[PDB]
Amino acid sequence: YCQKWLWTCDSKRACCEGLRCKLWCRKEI
């Protein structure tokens, strides 16, 4: 689900739940 976390969901894998695939995935609220 996640993308290595702190990595740009794409060349590795999609983004996790809540994360922001915009530019780079990362925890947020």
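For chain A, we keep the numbers from Swiss-Prot: what you see runs 54-82, in order.
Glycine is no exception: its Cβ is also placed from the backbone N, Cα and C atoms.
Note on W58 (mutagenesis position): other Cβ atoms within 10 Å of its Cβ, all shown chains, come to 13. One entry in Swiss-Prot concerns the mutagenesis experiment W58 to A. Its note says: 61-fold decrease of binding affinity to Nav1.4/SCN4A.
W60 (mutagenesis position) is surrounded by 15 other CB atoms, counting those within 10 A of its CB over all protein chains shown. In the three-state DSSP assignment, the secondary structure recorded for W60 (mutagenesis position) is coil. Record note (Swiss-Prot) on the mutagenesis of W60 to A: 375-fold decrease of binding affinity to Nav1.4/SCN4A.
A simple way to gauge crowding: the CB of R73 (mutagenesis position) has 12 other CB atoms within 10 angstroms, across all the protein chains here. In three-state terms derived from DSSP, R73 (mutagenesis position) belongs to neither a helical nor a strand segment and is classed as coil. For the mutagenesis of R73 to A, Swiss-Prot gives this note: 410-fold decrease of binding affinity to Nav1.4/SCN4A. The structure shown keeps the original residue.
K75 (mutagenesis position) is surrounded by 11 other CB atoms, counting those within 10 A of its CB over all protein chains shown. For the mutagenesis of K75 to A, Swiss-Prot gives this note: 128-fold decrease of binding affinity to Nav1.4/SCN4A. The structure shown keeps the original residue.
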